[PDB]
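These notes are about the structure you will find just below.
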Amino acid sequence: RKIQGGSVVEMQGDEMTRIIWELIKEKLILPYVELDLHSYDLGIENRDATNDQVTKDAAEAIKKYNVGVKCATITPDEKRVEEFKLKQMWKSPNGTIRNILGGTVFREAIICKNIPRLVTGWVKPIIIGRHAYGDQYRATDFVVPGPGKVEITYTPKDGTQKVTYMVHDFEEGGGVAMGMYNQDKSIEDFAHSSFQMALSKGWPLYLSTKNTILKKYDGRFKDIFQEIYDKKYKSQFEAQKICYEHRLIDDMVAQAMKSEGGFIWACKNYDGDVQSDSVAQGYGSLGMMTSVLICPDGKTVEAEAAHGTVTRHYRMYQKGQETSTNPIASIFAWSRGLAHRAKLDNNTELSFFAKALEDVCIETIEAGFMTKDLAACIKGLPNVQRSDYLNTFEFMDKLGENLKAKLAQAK
Amino acid sequence: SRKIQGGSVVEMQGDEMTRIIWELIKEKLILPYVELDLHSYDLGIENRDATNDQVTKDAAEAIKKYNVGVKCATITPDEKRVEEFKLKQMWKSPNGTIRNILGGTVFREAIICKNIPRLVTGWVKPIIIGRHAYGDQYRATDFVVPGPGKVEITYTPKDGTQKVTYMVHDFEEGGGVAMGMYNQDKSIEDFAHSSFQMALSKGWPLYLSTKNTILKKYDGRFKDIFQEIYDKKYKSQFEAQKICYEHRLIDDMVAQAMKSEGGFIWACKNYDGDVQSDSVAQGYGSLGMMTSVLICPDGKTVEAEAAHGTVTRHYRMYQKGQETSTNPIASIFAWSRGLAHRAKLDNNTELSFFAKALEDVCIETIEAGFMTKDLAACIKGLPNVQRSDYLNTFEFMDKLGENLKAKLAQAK
Ligand SMILES: NC(=O)c1ccc[n+]([C@@H]2O[C@H](COP(=O)([O-])OP(=O)(O)OC[C@H]3O[C@@H](n4cnc5c(N)ncnc54)[C@H](OP(=O)(O)O)[C@@H]3O)[C@@H](O)[C@H]2O)c1
Ligand SMILES: NC(=O)c1ccc[n+]([C@@H]2O[C@H](COP(=O)([O-])OP(=O)(O)OC[C@H]3O[C@@H](n4cnc5c(N)ncnc54)[C@H](OP(=O)(O)O)[C@@H]3O)[C@@H](O)[C@H]2O)c1
Ligand SMILES: [Mg+2]
Ligand SMILES: [Mg+2]
């Protein structure tokens, strides 16, 4: 028989990651697990065909069933509009989903003992907690076509004072302008999730902002974190001999670079996006990073890879050129989603399966079978020969055989 | 005097640890050898408070007049600084004020010593960041939203045509924060030109990072302006020099930079240039080993500075009687880069030599094994550093002064 899995929302994506997603389902998931699978095609063509409604439907399903696993998707700009003959420049599906669900996206490298790092000192993990809501990812931006005034206005619902602020008087020429925002409740949730994560690991917590420049906007993040620390977590931190500190973002990225690792890093939405790619690459590869959205309700999660659709590799695939794209992050999206589904349902056999999936990945790499990005970590990209790595399909096949043998040997 | 006649330089004095080092540089390395027409503006936090920040605006206008400014790091106050100095207001960053007036691109690059290991294994060639100096978060209008209500952003054309209003957010429960920011086409164009010109002058490829998939209009404008200027002015020159230009999304770019061998110009928007220049400095060795020069669009006016701040944490050690070992090199190169530009403008051969000698002394001293604790930790690892591995802040300044005196004496 197969493992009885329960309800999981699956979102299919684009380009190289869509292909890998198909390989993962066929070789690693479907032969072993039967799921009540609620599938949503978030491929760019289906999003366009449905006027992006499929994205909103998917987010609602994640809230209902509490577990989503998402493949990387194209976020279109003008070049993608021309490529796919799109009706609109659709918004990022990740931004739409995260805007609805809220929460914190936690990202962490996937570590193999035989893979050298690019950053010499990082002997312990760095976990980024990326605030998943607002800021640049729900902004209202526009081109200023010529001379004129841009202003921003707040009108309270309760008929107290309305306030209009000058953004800029464009005296010559035009430019660009934007408004963005965040919400107190969302920032509070983000603080709680950061403090709880630090206590769960027994590691210090650092929050980064630029509150010397954005004194009101970023100052609010710093103030809410400090109030929540003092009122809810200071004594527990002191019990575990860990600390909480706010640092300016430019100081903090330098401190991270020279650290030994072993800390939680609470990042605003944009910083979390950018620095999670820097951290993933510092440890090894973007293909070796986990990403999980933990919603404030303590039960809903969305797992994904931190990287995109790997367009550059897909262009090689389209030309029939051999590719070696790392599928591990995509595989860990499935394993982390299934592990959460099993934790919610006390599903012992699914818990075992999800862990075995992750173990097979690490064991395969550490035994010396890997894609080109990891071979380059070991050898250096100049010294990498074709015999040092497997292409994407050979690697998927090797994982498939190693998983089959692990599940067989366990029963 | 028989000193080098150096000409007119605008000096802005600063705060905390860098203020201490700044005075040591002037007394030990500059004033013994160079006579300057020095236009000094005290941008210390107490004097900015006493002048209601007017000293900062006056300094910026002086840089416009004399074309050369050298700036010490300054405190940008938040609420805690208001309390510590009993400030009248939460003053704006002086860097932001000066850059907003001058415009241009801030170019940042590590200062490389052959005996100093990197934290990033692959960076064998230089990475030069060109940070757009104007606008975005550093000229933003931000505010607390005290409760439910609507935030909207409006554009009113100057020529009387129809005003446009866009919703930013309808706050339905609780409050939050909101902000507006902007940038100007002319400033973006100047940023593009300076970036393409730096790439051609160094002979390296150029990369622009944005997040135009998310900020499709705002960041798309940067991407479009760069591409149109590249196509119509620089592409044939790039191809002749066998270099290229590419736009990349910022999160891809930071990973590409991490695994690269170096050897590229990196055009960054104001905020990214701020953050990633600290990441790059640390990756090569230390925040104390990075140059920073604002190059204005007029092709004549520059403001040189260190990329790091006032090093408050070391200043607190100094205040409590604990030995400090703060790296002065970036501050020294602020002087040397400023004086080099002064000399280029004036065709002042002796001053050009002096400015280069100053930089050579710094490198030669560290390579000879005399260095502050940050660089000793690069070599040994911080847990293995012993007091005999490094010099304290004043000892290192003295050693630089001895070596500079000796170099200039031999030169004659
Ligand atoms: N979560 C998401 O849905 C998400 C995230 C980011 C971007 N995107 C979309 O993805 C598309 C491509 O964006 P992008 O090219 O900037 O970013 P990307 O897909 O993350 O790829 C950037 C580069 O990182 C490396 N890389 C990433 N994932 C890898 C993997 N699994 N194995 C090996 N190398 C890997 C490759 O470097 P080399 O070229 O050096 O081999 C690749 O070209 C865009 O349409 C973007 O909107 C979506
Ligand atoms: N250019 C400017 O005017 C400028 C730039 C940035 C910040 N600031 C102001 O500077 C003040 C302090 O900011 P901050 O603490 O975030 O940043 P910072 O002054 O850059 O110092 C951050 C940390 O970087 C290291 N570091 C920086 N410069 C160093 C040097 N020359 N030698 C050795 N180590 C060095 C030290 O790390 P360790 O503690 O690990 O030794 C230091 O504590 C704030 O008031 C801020 O507004 C101004
Ligand atoms: Mg990203
Ligand atoms: Mg900075």
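Heads up, chain A uses Swiss-Prot numbers, so what you see runs 3-413.
Here the Cβ of each residue, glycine as well, is placed from N, Cα and C on the backbone.
Mapped onto three states, the DSSP output places A:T311 (NADP(+) binding site) in coil. For A:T75, A:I76, A:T77, A:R82, A:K260, A:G310, A:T311, A:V312, A:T313, A:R314, A:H315, A:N328, the entry in Swiss-Prot reads NADP(+) binding site, with the evidence type experimental evidence.
Same-chain residues at least 6 positions away in sequence with a Cβ under 8 Å from that of A:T77 (NADP(+) binding site) are, in sequence order, A:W92, A:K93, A:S94, A:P95, A:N96, A:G97. As annotated by Swiss-Prot, substrate binding site applies to A:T77, A:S94, A:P95, A:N96, A:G97, A:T98, A:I99, A:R100, A:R109, A:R132, A:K212, with the evidence given as experimental evidence.
For A:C245 (mutagenesis position), applying a Cβ distance below 8 Å and a minimum sequence separation of six or more within one chain yields A:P206, A:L207, A:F239. Experimental mutagenesis at this site is recorded by Swiss-Prot as A:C245 to S, annotated: No effect on inhibition by cadmium ions.
DSSP gives A:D279 (Mn(2+) binding site) a helix state. Every protein chain shown contributes to the tally, and the Cβ of A:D279 (Mn(2+) binding site) ends up with 24 other Cβ atoms within 10 Å. The Mn(2+) binding site annotation in Swiss-Prot covers A:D252, A:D275, A:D279, and the record cites a curator's inference as its basis.
What Swiss-Prot notes for the published mutagenesis of A:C379 to S is this: Decreased inhibition by cadmium ions. With a cut-off of 8 Å between CB atoms and residues at least 6 apart in sequence, the same chain places A:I117, A:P118, A:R119, A:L120, A:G286, A:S287 near A:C379 (mutagenesis position), listed in sequence order.
Between the binding-site residues A:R109, A:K212, A:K260, A:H315, A:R109 has the most other Cβ atoms inside 10 Å of its own Cβ, all protein chains included.
Less than 6 Å separates the Cβ from ligand 4 in the case of A:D252, drawn from the binding-site residues A:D252, A:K260, A:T313 in sequence order. Contact annotation for binding-site residues (A:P95, A:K212, A:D252, A:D275, A:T313, A:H315) versus ligand 3: A:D275, each with CB under 6 Å from a ligand atom.
Around A:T311 (NADP(+) binding site), the C-beta neighbours below 8 angstroms that are at least 6 residues distant in the chain are A:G15, A:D16, A:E17, A:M18, A:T19, A:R20, A:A74, A:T75, A:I76. Among the binding-site residues A:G97, A:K212, A:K260, A:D275, A:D279, no residue has its Cβ under 6 Å from any atom of ligand 1. Looking only at other Cβ atoms within 10 Å, the busiest spot among the binding-site residues A:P95, A:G97 turns out to be A:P95.
The two recorded residues, A:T313 (NADP(+) binding site) and A:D279 (Mn(2+) binding site), have Cα atoms 16 Å apart. Around A:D275 (Mn(2+) binding site), taking its Cβ as the centre, 25 other Cβ atoms fall within 10 Å, counting all chains.
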